[PDB]
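**Student:** This is the structure I want to talk about, given as structure tokens.
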Amino acid sequence: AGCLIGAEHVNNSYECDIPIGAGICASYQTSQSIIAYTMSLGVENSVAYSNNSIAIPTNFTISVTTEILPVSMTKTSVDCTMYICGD
Amino acid sequence: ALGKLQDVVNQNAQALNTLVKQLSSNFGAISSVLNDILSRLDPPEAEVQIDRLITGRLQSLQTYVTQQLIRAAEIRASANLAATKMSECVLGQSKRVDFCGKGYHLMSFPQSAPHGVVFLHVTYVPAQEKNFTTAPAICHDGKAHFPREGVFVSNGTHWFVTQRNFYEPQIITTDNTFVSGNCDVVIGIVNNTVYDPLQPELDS
Amino acid sequence: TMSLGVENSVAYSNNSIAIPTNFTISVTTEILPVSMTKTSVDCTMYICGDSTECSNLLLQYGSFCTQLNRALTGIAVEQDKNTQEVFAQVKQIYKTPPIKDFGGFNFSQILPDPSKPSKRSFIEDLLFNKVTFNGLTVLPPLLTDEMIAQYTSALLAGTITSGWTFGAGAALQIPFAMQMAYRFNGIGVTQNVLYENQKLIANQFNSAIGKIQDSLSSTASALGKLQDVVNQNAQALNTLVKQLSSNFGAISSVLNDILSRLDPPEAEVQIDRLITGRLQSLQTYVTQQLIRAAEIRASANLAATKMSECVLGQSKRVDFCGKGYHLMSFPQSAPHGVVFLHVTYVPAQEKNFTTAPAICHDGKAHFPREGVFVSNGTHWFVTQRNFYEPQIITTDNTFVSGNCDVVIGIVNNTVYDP
Amino acid sequence: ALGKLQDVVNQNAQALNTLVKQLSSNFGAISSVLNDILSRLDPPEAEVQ
Amino acid sequence: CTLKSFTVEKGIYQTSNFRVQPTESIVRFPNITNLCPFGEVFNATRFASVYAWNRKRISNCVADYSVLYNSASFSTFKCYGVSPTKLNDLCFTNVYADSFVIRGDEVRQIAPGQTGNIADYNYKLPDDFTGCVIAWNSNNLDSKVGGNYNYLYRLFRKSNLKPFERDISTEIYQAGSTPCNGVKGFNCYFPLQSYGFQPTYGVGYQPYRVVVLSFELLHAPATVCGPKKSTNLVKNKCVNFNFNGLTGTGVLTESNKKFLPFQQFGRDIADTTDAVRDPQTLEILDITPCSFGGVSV
Ligand SMILES: *[C@@H]1O[C@H](CO)[C@@H](O[C@@H]2O[C@H](CO)[C@@H](O)[C@H](O)[C@H]2NC(C)=O)[C@H](O)[C@H]1NC(C)=O
Ligand SMILES: *[C@@H]1O[C@H](CO)[C@@H](O[C@@H]2O[C@H](CO)[C@@H](O)[C@H](O)[C@H]2NC(C)=O)[C@H](O)[C@H]1NC(C)=O
Ligand SMILES: *[C@@H]1O[C@H](CO)[C@@H](O[C@@H]2O[C@H](CO)[C@@H](O)[C@H](O)[C@H]2NC(C)=O)[C@H](O)[C@H]1NC(C)=O
Ligand SMILES: *[C@@H]1O[C@H](CO)[C@@H](O[C@@H]2O[C@H](CO)[C@@H](O)[C@H](O)[C@H]2NC(C)=O)[C@H](O)[C@H]1NC(C)=O
Ligand SMILES: *[C@@H]1O[C@H](CO)[C@@H](O[C@@H]2O[C@H](CO)[C@@H](O)[C@H](O)[C@H]2NC(C)=O)[C@H](O)[C@H]1NC(C)=O
Ligand SMILES: *[C@@H]1O[C@H](CO)[C@@H](O[C@@H]2O[C@H](CO)[C@@H](O)[C@H](O)[C@H]2NC(C)=O)[C@H](O)[C@H]1NC(C)=O
Ligand SMILES: *[C@@H]1O[C@H](CO)[C@@H](O[C@@H]2O[C@H](CO)[C@@H](O)[C@H](O)[C@H]2NC(C)=O)[C@H](O)[C@H]1NC(C)=O
Ligand SMILES: *[C@@H]1O[C@H](CO)[C@@H](O)[C@H](O)[C@H]1NC(C)=O
Ligand SMILES: *[C@@H]1O[C@H](CO)[C@@H](O)[C@H](O)[C@H]1NC(C)=O
Ligand SMILES: *[C@@H]1O[C@H](CO)[C@@H](O)[C@H](O)[C@H]1NC(C)=O
Ligand SMILES: *[C@@H]1O[C@H](CO)[C@@H](O)[C@H](O)[C@H]1NC(C)=O
Ligand SMILES: *[C@@H]1O[C@H](CO)[C@@H](O)[C@H](O)[C@H]1NC(C)=O
Ligand SMILES: *[C@@H]1O[C@H](CO)[C@@H](O)[C@H](O)[C@H]1NC(C)=O
Ligand SMILES: *[C@@H]1O[C@H](CO)[C@@H](O)[C@H](O)[C@H]1NC(C)=O
């Protein structure tokens, strides 16, 4: 993305905290300092796939997640003449 | 938490502030105050500056109205999505994945918010999974057996038939399963006994 | 005068039913733009590139440049968000096992190729091969093409290895043939059909994938949807740049010529016209860019919905994940966009049959539990609706409801008692 | 009930009408008719208007 | 300050722009060795008649315009598209010096878009005229006691002149439908009218000598330049270069582009000069913008 000055490049990989670009992100970590690193895409996880193995849940959880959606906005009106030629 | 609503509010506030602050631009006139021009200039000269002020303010107003139209279109899209979700998640149980929250949707609860809505999505999340050995079908008497509902599993020595999203192993019977053809076709079929509930009753 | 399709009069009657005896597996390509190029414009350089007097004159317009810059920044962040939402739908990075024992199904050309330096599949390589200083800068996308490829690979691996379980929660492995059985059940086909034609189904799927490869390798107009977008973007920039050659009433279109030619009192008069024209052009560009970004956002929302409902699940919506009864989908990253390979089930070979709504055995009306009653001319069977598999009409195939004086078209036949 | 359609039509019509009516505006010129300017003023003064 | 708050939230913010401001300015003019013969235009004994306004072409010379505009001998000096004080910094492809004599009241007619007898039948300037109109009172020269009849202006014409069009015909104007056949008479007029300048005339009728300089800045190589010296050629550095009036900022480097001998520069899609030929040592230089881009915190 360019030249980065003032961030210590780190060979470790963490979640993206401040996006810099091209997979490079920056964080503030320990004597704390700004560090730059290649972001980790999730935790990698290979599925134990085979042609005769199946994974079945023995339990469950009830999750309640919040979603927020704007519905309307403020009803504004502008008197064009007053705005341009106020009185 | 309600970052999206505050974003809309801030956008509208910023737009209005810009619209107002543009009234301070001279746009090439001696002053940005119309009353200073009228109290300072005669009509022949006053009109020249007033024309510049009118041009600038009209352009600003057109820009604001265009931006408002676009933002209003975005809000209308969001609200259409919101009404669709209200219907399909509160008035019914949706099969669409991730439409009413992450997980198998159970229900949704609406809560009013300033200029918006919040949906509490109650979903069912499998929690504690375990490994098992499975087979597509089973051979009992030269016949291939398939689960009516569920999947065949093995705990290492014994074979059961359990529902697909919860481990409830059950003895594989002729009521759990159904037959189709023989065992020379299915790939992965295993040998096991299919219990007949009628047999003990007839024998006794 | 163009023909509207081929005309076709369906052989409709009140006791005739057409039932497929065979089927085909169709893999179709759908292409959706996901993002556009993140473009930023230095308004002050664009209008008054390196000119102090022009910048001073430009100050008279207040905050026109800063809100244009804000708009473009919003657009670029929105492109990043669109890519994130479309592709970052999977929590973990799933990698497929080295042994490709998938019941005969072959994903070699859609799975990442280790030899390629990027984790890019053969089809994505085809896709990427096909699609092709005045304050104007291009900001790189947040996620690299390699990262989008990684996400696509993870999605494909999870789908192949665990069916639709990984989308909901933890990926639960399942044999792929049994997953196809589950999907056959989902579309309404008994899973014994999948097992009994597993080789045929796998061969059809491989053939369809190869045909997709051939179509991509041969014809490129299919990706026009993506290319179109790029072209539009390019065109706009061209327009913007070309506007800098317009005099807009000034003696010259070059600020350096005017400044080296005109005194400030006279130079400013000319510079004002150029400032006006270039400002108007920038406003036009930003407005149209906002509109196009809105269109792209709509497209990306559609694409994310399709990823969710076709790749992470099996949709019952008609024609939302391809034409035919949807079986599954596979995602492939594309430049600024995504491609979905929709695997669908299409009934192929249909036979005529005589059909009845119910059957009388002992004065009772019998109706099918699942399926439909058919007759081959002399004998009556009961078969599942989407595939011809006649069976002896027994008390387990059917259920009784009322008597035979009500149903219109009910017929007489023996109902077997096991 | 068909308002949803008619409105669209009206919208389009309205826009076109507005466009047409904008050809009747002086915008500071002595006339909103181009031929009148051309038929009465020399090109140097015609261009200004 | 960009967020206009005493608090910056976690993130990355584009705050300013970075530029490798040019280190030095480079001037590259051709090795021109000729002075522009403006004396025979501004110092001619007898200027031509307005209807037969004289035109001279100036090319391949250097002119010190400081002498011209520092002179106090002119009553009218109006430059459209250009200023007197800046001509010394510029190179023009060609210049045209059109000289003639009119009266004072007609001097106002020598301007872009002016309408009048002179602007209609004698001498017309285009509306996009770039150049300078310089007029001075020549009463001491062009005025005779008995009346100077050597200057004639066209008073009758069928239609107005195109810009920079000369008509020297003396054909009898036929005001009516009756042909004249070269005979003066009723509805038959001689188009040329004598000024008859006399020393006793008022300022509005005294002779005025008018010279119109038309500077043409085309894409062709420049041949009329000011008294500007070329500096050394600096490469591999951010400089503010000036090649024959083509000013710009960038890095000049040797290029492998195979320019044909008649070719002087190459352009880009944006009509931006990607390469130039040095006017003195005919080598091809690539022009590459120095360095710039957003600065994010
Ligand atoms: C399934 O998980 C739930 C928790 O989500 C378990 O319930 C917990 O059981 C432990 C031990 O019995 C208690 O200490 C906790 O208080 C319980 N939690 C709740 C919320 O009730 C449950 O036992 C698990 N079931 C199985 C079969 O593993
Ligand atoms: C698999 O399941 C079977 C059935 O539950 C297990 O066999 C039972 O094991 C319990 C252990 O206490 C005994 O009490 C029962 O009498 C057994 N029943 C039969 C029919 O064998 C078997 O042990 C399980 N195997 C594994 C490896 O878990
Ligand atoms: C499942 O059971 C069947 C029959 O009980 C097995 O088929 C036998 O296979 C052996 C070995 O080839 C033959 O000698 C027998 O003649 C077969 N029996 C019949 C009735 O055909 C089959 O091999 C078993 N499958 C497994 C995996 O053990
Ligand atoms: C269903 O259709 C498939 C074709 O898609 C048939 O398989 C073909 O059968 C013919 C003749 O038996 C062969 O020449 C082809 O090579 C086969 N193609 C494939 C891909 O297998 C199949 O026989 C049909 N089945 C029924 C019951 O009609
Ligand atoms: C999946 O398909 C690929 C290509 O369609 C197969 O790779 C081919 O393998 C054959 C050998 O059987 C070679 O002759 C070809 O040159 C290969 N082509 C390519 C493009 O690699 C692959 O073998 C198939 N998978 C399986 C399990 O057979
Ligand atoms: C309708 O189907 C029935 C049963 O499938 C057919 O009757 C069988 O016909 C075959 C010859 O095709 C004989 O080998 C069987 O013995 C018959 N079974 C019985 C119970 O009769 C019948 O021929 C079919 N009719 C038509 C017109 O297709
Ligand atoms: C199906 O069978 C029933 C009886 O098995 C038929 O009912 C007979 O209808 C005729 C004329 O309507 C009567 O004369 C008989 O008395 C009826 N039989 C009984 C037992 O009541 C019925 O008609 C048959 N369906 C068709 C279409 O022929
Ligand atoms: C990171 O690892 C590379 C080798 O892979 C090494 O050359 C480099 O010095 C390391 N950087 C840091 C900051 O440890
Ligand atoms: C399933 O079995 C494999 C056997 O190699 C084991 O490694 C894996 O951890 C098991 N799955 C879980 C969730 O424990
Ligand atoms: C499953 O894969 C293993 C891998 O070696 C193979 O030996 C076995 O035959 C396969 N089972 C079936 C039913 O195909
Ligand atoms: C079914 O029979 C009708 C009887 O005329 C015929 O027209 C029609 O083509 C048949 N359907 C098919 C699919 O062949
Ligand atoms: C079908 O319609 C015909 C007349 O078109 C009628 O005679 C016949 O009884 C009908 N069949 C059934 C099963 O209702
Ligand atoms: C002008 O050109 C001659 C060669 O024709 C060269 O020797 C001389 O140095 C040049 N003079 C300048 C001032 O560049
Ligand atoms: C015009 O003539 C005067 C007197 O001969 C002279 O001093 C002046 O420099 C001349 N002007 C030009 C431009 O040659």
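All chain A residue numbers match Swiss-Prot; in order, they span 647-676, 689-745.
Cβ atoms here come from the backbone N, Cα and C positions, even for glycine.
According to Swiss-Prot, the mutagenesis experiment A:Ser673 to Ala carries the following note: No effect on O-glycosylation by host GALNT1. In Swiss-Prot, a published mutagenesis experiment is listed as A:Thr676 to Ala, annotated Partial loss of O-glycosylation by host GALNT1. Under its natural variant annotations, Swiss-Prot gives A:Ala653 to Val the following note: In strain: 19B/501Y. What Swiss-Prot says about the natural variant A:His655 to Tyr is this: In strain: Gamma/P.1, 19B/501T, 19B/501Y, Omicron/BA.1, Omicron/BA.2, Omicron/BA.2.12.1, Omicron/BA.2.75, Omicron/BA.4, Omicron/BA.5, Omicron/BQ.1.1, Omicron/XBB.1.5, Omicron/EG.5.1. Among the natural variants that Swiss-Prot reports, A:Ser704 to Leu is described with the note: In strain: Omicron/BA.2.12.1. Quoted from Swiss-Prot, the note attached to the natural variant A:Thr716 to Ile states: In strain: Alpha/B.1.1.7.
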**Student:** Applying an 8 Å Cβ threshold (strictly under) against chain B, tell me which of the recorded positions A:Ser673, A:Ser704, A:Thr716 fall inside, in sequence order.
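**Tutor:** Cβ contacts with chain B under 8 Å: A:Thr716.
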**Student:** According to DSSP, does A:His655 (variant position) fall in a helix, a strand, or coil?
**Tutor:** strand
**Student:** With a CB cutoff of 8 A to chain C, go through the recorded positions A:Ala653, A:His655, A:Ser673, A:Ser704 and name the hits, or write none.
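**Tutor:** Cβ contacts with chain C under 8 Å: A:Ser704.
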**Student:** Find the one among the recorded positions A:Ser673, A:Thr676, A:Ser704, A:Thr716 whose C-alpha lies closest to that of A:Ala653 (variant position).
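**Tutor:** Minimum Cα distance from A:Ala653 (variant position) across A:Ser673, A:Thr676, A:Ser704, A:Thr716 lands on A:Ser673.
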**Student:** Which one is it, among the recorded positions A:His655, A:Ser673, A:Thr676, A:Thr716, that lies nearest to A:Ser704 (variant position) by Cα separation?
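**Tutor:** Nearest listed residue in space: A:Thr716.
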**Student:** Would you kindly give the Cα-Cα distance separating A:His655 (variant position) and A:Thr716 (variant position), rounded to the nearest Å?
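**Tutor:** Per the Cα atoms, A:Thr716 (variant position) and A:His655 (variant position) stand 44 Å apart.
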**Student:** Kindly assign A:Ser673 (mutagenesis position) to one of the three DSSP-derived states: helix, strand or coil.
**Tutor:** strand
**Student:** When the number of other CB atoms within 10 A of each residue's CB is tallied over all shown chains, which of the recorded positions A:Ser673, A:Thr676, A:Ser704, A:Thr716 has the maximum?
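**Tutor:** The most densely surrounded of these recorded positions is A:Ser673.
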**Student:** How big is the gap, in Å, between the Cα of A:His655 (variant position) and that of A:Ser673 (mutagenesis position), rounded to a whole number?
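**Tutor:** A:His655 (variant position) and A:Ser673 (mutagenesis position) have their Cα atoms 10 Å apart.
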**Student:** When you measure from the Cβ of A:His655 (variant position), how many other Cβ atoms are you left with inside 10 Å?
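**Tutor:** A count of 11.
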